[PDB]
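Here is the structure we will look at, set down as structure tokens.
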Amino acid sequence: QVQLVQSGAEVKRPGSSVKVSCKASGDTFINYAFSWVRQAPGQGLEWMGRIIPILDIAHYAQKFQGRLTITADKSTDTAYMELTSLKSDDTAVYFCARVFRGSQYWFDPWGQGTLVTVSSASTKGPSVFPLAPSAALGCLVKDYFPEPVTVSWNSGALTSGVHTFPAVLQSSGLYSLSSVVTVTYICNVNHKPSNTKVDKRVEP
Amino acid sequence: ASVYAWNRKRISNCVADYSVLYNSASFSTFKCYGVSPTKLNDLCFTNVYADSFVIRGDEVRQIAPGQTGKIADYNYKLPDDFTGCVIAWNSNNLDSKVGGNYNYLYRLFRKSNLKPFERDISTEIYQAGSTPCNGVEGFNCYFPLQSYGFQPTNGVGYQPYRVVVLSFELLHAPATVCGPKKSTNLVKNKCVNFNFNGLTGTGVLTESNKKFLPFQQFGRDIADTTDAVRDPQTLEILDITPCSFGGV
Amino acid sequence: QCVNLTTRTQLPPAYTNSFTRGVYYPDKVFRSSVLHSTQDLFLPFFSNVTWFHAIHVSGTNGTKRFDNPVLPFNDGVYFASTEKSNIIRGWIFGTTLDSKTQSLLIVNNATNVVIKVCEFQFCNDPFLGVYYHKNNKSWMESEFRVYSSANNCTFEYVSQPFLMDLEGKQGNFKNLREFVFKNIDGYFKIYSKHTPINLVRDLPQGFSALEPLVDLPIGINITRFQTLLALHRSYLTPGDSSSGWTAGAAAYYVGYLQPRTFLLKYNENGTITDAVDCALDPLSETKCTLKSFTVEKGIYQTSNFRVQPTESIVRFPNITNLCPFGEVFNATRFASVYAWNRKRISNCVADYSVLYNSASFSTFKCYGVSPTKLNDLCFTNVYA
Amino acid sequence: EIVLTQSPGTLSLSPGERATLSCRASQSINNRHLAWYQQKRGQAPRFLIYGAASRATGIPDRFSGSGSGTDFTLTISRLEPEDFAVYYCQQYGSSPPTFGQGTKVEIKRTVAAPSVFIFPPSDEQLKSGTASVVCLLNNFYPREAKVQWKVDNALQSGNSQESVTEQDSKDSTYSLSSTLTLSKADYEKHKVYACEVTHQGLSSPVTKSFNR
Ligand SMILES: *[C@@H]1O[C@H](CO)[C@@H](O)[C@H](O)[C@H]1NC(C)=O
Ligand SMILES: *[C@@H]1O[C@H](CO)[C@@H](O)[C@H](O)[C@H]1NC(C)=O
Ligand SMILES: *[C@@H]1O[C@H](CO)[C@@H](O)[C@H](O)[C@H]1NC(C)=O
Ligand SMILES: *[C@@H]1O[C@H](CO)[C@@H](O)[C@H](O)[C@H]1NC(C)=O
Ligand SMILES: *[C@@H]1O[C@H](CO)[C@@H](O)[C@H](O)[C@H]1NC(C)=O
């Protein structure tokens, strides 16, 4: 019934501002307030602020008074959240919540979250490497910023023990993953945001 | 503004005309309480007010001395001795947008009643039943304010009606809010029908030998009768002796 | 700025008696040779007022006392000032005085009398002061440290430029300035009556009517007020900026107004000369019921005596014949929406409180009557 | 009042046994104002219990919580396989809403040793300066891993500080990767290269390693 549809991922630039929406539905927009809560990777949740559509009052947190501006249009039933002067450590999943119109409230209805990455990089990233062993074989990628990458071994045929590891930025800044499967030999790497869906053969 | 946060406007030190508003043919209701819709341009008041709020059509009748209900007991209450004129008119042309205008609120729930001429902008959670709400909103815990939802496609009882409530007040203090009256010449030594700032009557206006204090303007006698006043224009003391009368 | 004064000797507050004080003009109508009775906010006769003082010459640690506390403003304050060197030169009115609401300011410097109604951030100890010099025998007033901030104003009103004395004088006090502050009908009425006297302590007795002074239409919430004094800081007694300050010699009395009935007498020239205060003693009650000031020998019926009810008792028959609410709610098997059952339970004393305050029913939408007051509505026959 | 700390942190429990999640608060919550959530992998948190006593809309009776002043406890009786996510706490008795850390409940199975595999650089690896030697630790039950990639004479990190985590797989197993990032400068001439794994259950299983 009550579905809080949000926007998608926003590839923004460092030192700028973003604007994430929250499409409210189900019930009336004026009988329920809305709060935004961010989630840093593996660091719990963090309450940023809350707005009252019926009262047009938006009281933020002590660490967001000045940079957080949350609005809400009572005509399209959409809650907006804008953050100015974004730092590098703002790659959190911003969630939308339909809180009550009281002083104390609980975040019962949630949304879907938006993984907005502020610190960004360039394009033309990954380049598959063979990594020939001397009992398994994998197609390793390196130095790609755009998150939505897919490394399907053998075009999705030998997907038995791939276990694609979560792409994490070790020391470069552009996170990378590795799909290593047990022992044709040509894998299939396809970058959805970019236009370089090249492949490579590995000789175990 | 809203009904629960009506704006009070103080009017003083000016000349106010009311005939141009009654004959404007735009105000729907022009009900006067304590005074008449006419014969008001010849009177002078001491301190009047001007309230402004927007209610619906079916609640315009509740803005009156003695009327009770929801908008007249929790948002704006008028006293039983209200001496003024209620002015309201339909405004379904700029206060009702497409989809619904939610910029007007009214207090729906309240613990006690509302004393006349009182403003309350508190937004605490109304504790209904017996369970303490403690700030949360849930069962037996309703929000005190509610939106109207003014839509242009509604009946005559669901359209915005801007209401202006003038609260006249006549006291013995120096009156400021006067009417459009032409000041004549002060005639003395003859029983004539005088017309002061609100103390009318007939009598022989002569010169008095008493001492009016700088703050005193009117005067009275041992039998609660006005026998001396102070001129509005000048600073002379005019003793009001009664007109000549007797028996035959 | 704020300067927290130190080196102040502590002393419990003293209390004096206001012998027939606080009577002002109730209205603005001239009346002569009449005994009109009024019922307004006056000061009761022989009332227990609070006495403040600042007398200290040298001592060992002295009797340092700078009485500027936060005092309540219930319905009006009868402010008297028996001074000789113009110590009390302003007041402060408000409710919180934390730069969060509208407040008054009645400061009286040596140039003007500022009555601005801006929103100030008042310190914990607002004060004024003069600066006496040794090379020059003048009195330079440059210690105006009352407020620090200046937010929105309501009614800013400056006064005409003058030259106040602000000199130090020793001897008997000869300046009695009474003030009756009151905030009713949105007007902050101020009264004043300056009367010379020759007294140093135990403020004299006598009748003195206070004429109105101003009718400032501010209409703000006034709950707590604080007096403003001026210290006579000089180079004779050195020290720190908050320790070397030297106080003068003054004393101000604070009172409270209560709704009382009076029988004030107007003179032949139209001035109040006496009052009866028909709430103090049966003698005054009789003097007012007889509409005079001199009673005769006899018995006079003044009022009536009625014992007021203390408690309240409500009695009703026993609550029996409970309606079978457990059958319709706590049932083994219910019917479908198609063949919905019917139950016209009537002739019963049903309590709808066990169903409202149950925390089990999800929805309790009461279409029609309110969710409450259902225990005060006697119906003929209800259905389920 | 503004501080919430999870006592368990992690809980390796078998499906069927009762669970106990605690949330310690600095000050005392007056009207037991605490709420519990459940955030699955790549999903939004799910509201479970309001007031730490009663479920909100349709949460089964298996999720129960106690009421206290400074320390609340959640009792997930008869734990099901689908109830394996991260649970959070939220105290709504103060002005700023504060959350907790999060307790992840995983599947408890038999302890299994990993299988070490080292991938030496390929042909086009020592010329581009992107040596990405991977040490694969697959099918190991204790996710606590202290793999010490001996890239030099000592157990230094150097250019191997990936620490790639994993997730709860279908067969309750986990896989860890240890890739390198150094160019053709350190690997071209060094002391020794042997992926050593100080895994919980063994001492130092080294298999298929090439020195220098
Ligand atoms: C005022 O009250 C004090 C005690 O608070 C008492 O000692 C004093 O005699 C009183 N003064 C009167 C009644 O005039
Ligand atoms: C005046 O009022 C405004 C808002 O009405 C407020 O922001 C400001 O601080 C006030 N004071 C001054 C000096 O502007
Ligand atoms: C004035 O302020 C005080 C401060 O607590 C408050 O108790 C009182 O109710 C206020 N009065 C009005 C009329 O708002
Ligand atoms: C009243 O005024 C007269 C002047 O006409 C004066 O002689 C008399 O003393 C006054 N009365 C009093 C009590 O001052
Ligand atoms: C039904 O039973 C419950 C518990 O036994 C009780 O609380 C409730 O009051 C009962 N219903 C009625 C209508 O009495």
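Per Swiss-Prot, chain B residues shown: 348-595, in order.
Each residue, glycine too, has its Cβ placed from N, Cα and C.
All protein chains shown were included, and the count of other CB atoms within 10 Å of the CB of B:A475 (mutagenesis position) stands at 16. Mutagenesis annotation in Swiss-Prot: B:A475 to V, described as Increased resistance to neutralizing antibodies; the structure shown retains the original residue.
In Swiss-Prot, a mutagenesis experiment is listed as B:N501 to T, annotated with the note Reduced host ACE2-binding affinity in vitro. Sequence-distant neighbours of B:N501 (mutagenesis position) (same chain, 6+ apart, CB under 8 A from its CB) do not exist here. DSSP assigns B:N501 (mutagenesis position) to coil in the three-state reduction, placing it in neither a helix nor a strand.
B:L368 to I appears in Swiss-Prot as a natural variant; the accompanying note says: In strain: Omicron/XBB.1.5, Omicron/EG.5.1. According to its DSSP assignment, B:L368 (variant position) is helical. Taking a C-beta cut-off of under 8 angstroms and a sequence separation of 6 or more, B:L368 (variant position) has the following same-chain neighbours: B:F374, B:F377, B:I434.
Residue environment of B:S371 (variant position) contains 11 other Cβ atoms, counted within 10 Å of its Cβ in all protein chains. Quoted from Swiss-Prot for the published natural variant B:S371 to L: In strain: Omicron/BA.1.
For B:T376 to A, Swiss-Prot lists a natural variant annotated as follows: In strain: Omicron/BA.2, Omicron/BA.2.12.1, Omicron/BA.4, Omicron/BA.5, Omicron/BQ.1.1, Omicron/XBB.1.5, Omicron/EG.5.1. For B:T376 (variant position), the Cβ neighbour count at a 10 Å cut-off comes to 16, with all displayed protein chains included.
The number of other Cβ atoms within 10 Å of the Cβ belonging to B:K444 (variant position), over all protein chains shown, comes to 13. Looking at Swiss-Prot, you'll find the natural variant B:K444 to T noted as follows: In strain: Omicron/BQ.1.1.
Record note (Swiss-Prot) on the natural variant B:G446 to S: In strain: Omicron/BA.1, Omicron/BA.2.75, Omicron/XBB.1.5, Omicron/EG.5.1. In sequence order, B:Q498 make up the list of same-chain residues 6 or more apart from B:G446 (variant position) whose Cβ falls under 8 Å from its Cβ.
Here the residue is the original one, while Swiss-Prot reports the natural variant B:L452 to Q with the comment In strain: Omicron/BA.2.12.1. Under DSSP, B:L452 (variant position) is assigned to a strand (E or B) in the three-state scheme. In sequence order, B:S349, B:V350, B:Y351, B:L492, B:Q493, B:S494, B:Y495 are the residues near B:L452 (variant position), counting only same-chain partners six or more apart with C-beta under 8 A.
The natural variant B:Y453 to F is recorded by Swiss-Prot, whose note states: In strain: B.1.1.298.
Annotation of the natural variant B:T547 to K in Swiss-Prot: In strain: Omicron/BA.1. Secondary structure at B:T547 (variant position), taken from DSSP and collapsed to helix, strand or coil, is strand. Summarising the environment of B:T547 (variant position), the number of other Cβ atoms within 10 Å of its Cβ, over all protein chains shown, is 11.
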Other CB atoms, at most 10 A from the CB of B:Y453 (variant position): 22
Spatial neighbours of B:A475 (mutagenesis position), counting only the variant positions B:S371, B:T376, B:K444, B:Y453, B:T547 and Cα distances within 10 Å: none
Structural state of B:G446 (variant position), classified by DSSP into three states: coil
Candidates B:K444, B:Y453, B:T547 (variant positions) - the one closest to B:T376 (variant position) by CA: B:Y453
